[PDB]
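Enquirer: Submitted below is the structure of interest, expressed as structure tokens.
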Protein chains: 2
Amino acid sequence: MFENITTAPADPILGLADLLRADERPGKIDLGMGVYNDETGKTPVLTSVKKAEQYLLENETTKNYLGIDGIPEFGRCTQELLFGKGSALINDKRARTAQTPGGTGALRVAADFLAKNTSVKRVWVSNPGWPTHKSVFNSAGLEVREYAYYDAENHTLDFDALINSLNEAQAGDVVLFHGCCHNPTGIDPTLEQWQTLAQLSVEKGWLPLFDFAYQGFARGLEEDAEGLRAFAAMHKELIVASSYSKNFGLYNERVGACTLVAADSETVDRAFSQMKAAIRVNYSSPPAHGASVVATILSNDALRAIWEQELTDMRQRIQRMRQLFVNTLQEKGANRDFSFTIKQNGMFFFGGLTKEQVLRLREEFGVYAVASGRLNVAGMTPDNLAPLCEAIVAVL
Amino acid sequence: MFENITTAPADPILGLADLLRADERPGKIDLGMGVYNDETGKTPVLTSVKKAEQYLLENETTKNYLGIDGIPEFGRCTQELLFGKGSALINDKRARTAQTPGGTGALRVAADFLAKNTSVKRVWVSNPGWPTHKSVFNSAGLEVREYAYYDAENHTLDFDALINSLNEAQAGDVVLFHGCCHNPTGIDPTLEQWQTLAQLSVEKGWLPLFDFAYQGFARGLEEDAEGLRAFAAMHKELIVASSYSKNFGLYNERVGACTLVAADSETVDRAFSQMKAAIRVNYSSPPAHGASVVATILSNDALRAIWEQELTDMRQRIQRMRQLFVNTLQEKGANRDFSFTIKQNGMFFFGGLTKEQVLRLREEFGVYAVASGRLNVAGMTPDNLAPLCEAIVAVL
Ligand SMILES: *Cc1c(COP(=O)(O)O)cnc(C)c1O
Ligand SMILES: *Cc1c(COP(=O)(O)O)cnc(C)c1O
């Protein structure tokens with residue numbers, strides 16, 4: 001049965017882990033996957049998380065199955081975090097949230113739900129964008145079309161090209177937006193642009209799908225959700241795939257959510273029943289630990305305060321590394337200006353390297369990055385910064 | 001987009017949870033889902049599990065992503081538990097295991113892997129059987145055919161009908177077997193029958209797929225795997241979807257595994273790369289907590305000893321309830337003999353009620369069971385046994 005199976009192509013992002021494994025050189029620098037590192041180059045468990053796990057260890061009395069949609073408190077807290085404490089969507093009961101195994105899992109559930117219960121045939125994703133998006137939607141049998149987004153020469157959001165590109169999108173099509181911290185450009189729409197996009201979306205009849213994996217990494221928790229809330233204020237229907245992998249440092253516990261929004265309570269409930277059916281034939285019910293940690297923290301004033309501060313510190317360290325990176329490049333002799341990286345929100349640096357330069361950095365300097373030229377700024381520390389820049393200056 | 005979505009049909013098993021929720025009557029007895037209960041009617045966290053979680057809370061230093069296939073130690077321990085400490089499959093490196101979100105998740109990964117990378121068109125499942133099997137395989141685009149298995153009149157495995165039924169199965173077809181504790185009959189093949197089935201399977205050219213969710217609940221950990229090992233000794237290829245939900249009481253942490261076996265190391269690796277691709281576009285990587293607990297326990301002699309004893313106690317309590325159930329039915333006036341339930345392995349009791357009787361038990365007595373007439377013996381306690389039997393005697 002398996003004699004003719006062909007080897008699968010390596011994943012451009014997740015595949016870096018395997019290459020790093022094989023490389024036995026001592027000075028390897030991992031700037032591939034979007035994972036936060038502290039000044040010591042480690043990816044620690046948040047303190048607020050440790051305290052939540054301590055609490056669970058002492059008060060948890062059973063591991064009995066959660067409902068198909070997960071922990072109810074988790075859903076409410078996720079909705080508040082997304083739409084705002086007193087949002088009308090929450091009051092009118094127009095939203096239903098299902099706990100999922102990570103943001104990627106949320107995207108899969110959304111894709112299966114769409115393919116089987118709606119007339120959606122196309123999903124529009126940005127270019128440049130996150131490769132996993134095409135893979136997930138394609139695996140569900142939906143076609144992916146790309147829309148322009150980045151002005152590679154000026155390092156800004158090419159709004160005109162974006163609008164012009166989406167005009168080929170027909171009503172009933174799904175258009176995917178990154179809530180904040182666009183992966184990989186790091187350039188997000190301004191509030192006014194978000195408002196124009198929401199407006200346009202309503203007229204064209206698109207079904208907006210927001211991938212929200214970095215809430216809190218651009219400017220703040222509430223600020224990062226203004227784009228989404230702008231859309232939520234005008235749309236009757238929408239979908240949100242969010243993740244707690246990064247803002248909680250719960251990467252391997254797979255904590256995400258898929259939120260469905262309909263015109264009214266009656267409609268979202270009927271639709272959500274089908275979303276639950278898509279989960280039922282996938283993994284049945286979600287893993288409790290990670291989501292439990294998130295629910296516990298967001299529900300406890302004390303823990304939540306500690307957590308928000310830790311998030312703030314993470315965002316701030318990355319912002320400081322961007323300056324140090326740019327500065328160190330200038331005093332190391334870089335024959336090019338990489339100051340535009342200061343405007344980029346999120347964990348990454350993008351737009352200054354070719355795939356060959358990335359390949360040379362790996363083979364000759366042991367510096368690992370995505371072939372697209374995306375480097376994880378969150379992986380830079382005061383210790384690896386010097387050798388990292390020396391390697392870069394050597395390939396420019 | 002969602003105006004015309006139709007409400008989804010309730011799940012015959014998972015749907016009981018919602019009905020129980022709505023029923024406000026005080027004396028409700030939940031005998032639906034297969035979850036273990038102790039004498040007090042609670043589903044506790046195993047002591048060995050609590051100790052493992054204590055250990056993780058103190059030694060875990062990061063929540064960084066696991067590889068697509070999960071924790072490596074978890075895979076090795078799962079293989080040893082399945083094939084035996086010094087199995088040839090392990091020595092020859094013919095097996096690859098991917099940690100999955102539960103046994104159901106394992107089945108989904110196997111189904112997606114099969115549909116996309118092989119010529120498999122049909123999957124054969126038993127009748128009676130577990131409804132979720134058809135749902136999962138059908139959702140992947142594979143057709144499900146049923147094979148006879150139970151002698152409803154004698155309450156035994158109808159081997160002749162089984163063989164005769166599978167003769168319509170062509171080479172290249174997938175045939176699904178329950179490793180032990182057949183759900184819901186509780187009647188498993190004898191070692192000799194397993195050997196005849198393995199033999200037959202090799203000649204017909206079937207691809208065996210074992211659903212192993214109750215290892216340790218029939219007779220013991222090693223004994224329950226003899227059927228599987230019988231097949232593993234003669235087949236070049238096979239698939240195993242196992243679960244730790246029950247034998248570890250880790251239901252909501254979603255701990256399962258999908259093991260792939262090929263003729264040689266070279267072939268399993270190539271095939272496994274495609275299985276990883278199927279996971280990549282689903283949930284990306286598995287939840288660490290649950291599998292970590294399992295790896296920790298199976299790797300620590302002390303913890304493992306405690307765990308094996310707890311498993312032994314669970315199997316023993318269920319066995320004692322079967323006797324008490326049968327006895328209490330006789331002294332309560334049952335006009336029928338339910339002694340055949342003593343031979344049934346696992347958590348359930350099956351074969352003595354009609355769907356109407358089950359419906360009446362619910363509506364009039366607040367006793368909840370699956371419409372198929374399957375009751376969770378593991379849910380019976382010395383306290384609810386009397387009223388439970390009184391209700392049953394009233395509907396016979
Ligand atoms: C990190 C990320 C996700 C979700 O990650 P999970 O690990 O699955 O929670 C989704 N979309 C983008 C663009 C991301 O960068
Ligand atoms: C319980 C069970 C499973 C797996 O359950 P999970 O909760 O997904 O781990 C698989 N097959 C059968 C027949 C089962 O009874």
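Looks like X-ray crystallography, 2.3 Å, at least that's what the header says.
A Cβ is built for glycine as well, from the same backbone N, Cα and C atoms used for every other residue.
Checked Swiss-Prot, it gives:
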type	residues	note
BINDING	B:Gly34, B:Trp130, B:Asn183, B:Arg374	L-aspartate binding site
MUTAGEN	B:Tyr65 to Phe or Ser	Slight changes in activity
MUTAGEN	B:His133 to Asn	Decreases to 60% in maximum rate of the overall reactions in both directions
MUTAGEN	B:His133 to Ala	Slight increase in maximum velocity of the overall transamination reaction between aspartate and 2-oxoglutarate
MUTAGEN	B:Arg280 to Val	Reduces first-order rate constant over 25000-fold
MUTAGEN	B:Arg374 to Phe or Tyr	Second-order rate constants are reduced by >5 orders of magnitude
MUTAGEN	B:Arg374 to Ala	Reduces first-order rate constant about 10000-fold
Enquirer: Between B:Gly34 (L-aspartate binding site) and B:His133 (mutagenesis position), how far is it from one CA atom to the other, in Å?
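Expert: That separation, Cα to Cα, works out to 16 Å.
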Enquirer: What are the other residues, in sequence order, whose C-beta lies within 8 angstroms of the center of the C-beta atoms of B:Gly34, B:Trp130, B:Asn183, B:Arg374 at the L-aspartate site?
Expert: B:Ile13, B:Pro184, B:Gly346, B:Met347, B:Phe348, B:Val370
Enquirer: Cβ under 8 Å from chain A: which of the recorded positions B:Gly34, B:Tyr65, B:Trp130, B:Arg280 qualify?
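Expert: Cβ contacts with A, in sequence order: B:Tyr65, B:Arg280.
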Enquirer: Return the member of B:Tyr65, B:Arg280, B:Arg374 nearest to B:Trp130 (L-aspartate binding site) in space, with distance defined Cα to Cα and candidates limited to these mutagenesis positions.
Expert: B:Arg374
Enquirer: Quick test of your reading of the structure: among the recorded positions B:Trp130, B:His133, B:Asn183, whose CB sits under 6 A from ligand 2?
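Expert: Going through B:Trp130, B:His133, B:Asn183 in sequence order, those close to ligand 2 turn out to be B:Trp130, B:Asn183.
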Enquirer: Are there recorded positions among B:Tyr65, B:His133, B:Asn183, B:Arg280 that sit within 10 Å of B:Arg374 (mutagenesis position), Cα to Cα? If so, list them; otherwise say none.
Expert: B:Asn183
Enquirer: Between C-alpha atoms, which of these recorded positions comes nearest to B:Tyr65 (mutagenesis position): B:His133, B:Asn183, B:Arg280?
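Expert: For B:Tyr65 (mutagenesis position), the spatially nearest of the recorded positions is B:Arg280.
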Enquirer: Tell me the coarse DSSP state (helix, strand, coil) of B:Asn183 (L-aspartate binding site).
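Expert: Note: B:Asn183 (L-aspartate binding site) is coil by DSSP, not helix or strand.
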Enquirer: 10 Å Cβ neighbour count around B:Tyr65 (mutagenesis position)?
Expert: 21
Enquirer: Which one of these mutagenesis positions has the most other Cβ atoms within 10 Å of its own Cβ: B:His133, B:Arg280, B:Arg374?
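Expert: Counting every other Cβ within 10 Å of each candidate, the maximum falls on B:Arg374.
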Enquirer: Measuring Cα to Cα, how many angstrom lie between B:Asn183 (L-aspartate binding site) and B:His133 (mutagenesis position)?
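Expert: Per the Cα atoms, B:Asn183 (L-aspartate binding site) and B:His133 (mutagenesis position) stand 11 Å apart.
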Enquirer: Three-state secondary structure of B:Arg374 (mutagenesis position) from DSSP?
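Expert: The residue in question, B:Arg374 (mutagenesis position), is strand (DSSP, three-state).
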Enquirer: Sorry to bug you, but what's the C-alpha spacing from B:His133 (mutagenesis position) to B:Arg280 (mutagenesis position), rounded to the closest Å?
Expert: 22
Enquirer: Check the DSSP secondary structure of B:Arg280 (mutagenesis position), expressed as helix, strand or coil.
Expert: helix
Enquirer: Just checking a number: largest C-alpha distance across B:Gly34, B:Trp130, B:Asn183, B:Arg374 for the L-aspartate site, rounded to a whole Å.
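Expert: Greatest Cα separation within the listed binding residues comes to 12 Å.
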Enquirer: So, in DSSP terms, is B:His133 (mutagenesis position) helix, strand, or coil?
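Expert: Where B:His133 (mutagenesis position) sits, the three-state DSSP reduction gives helix.
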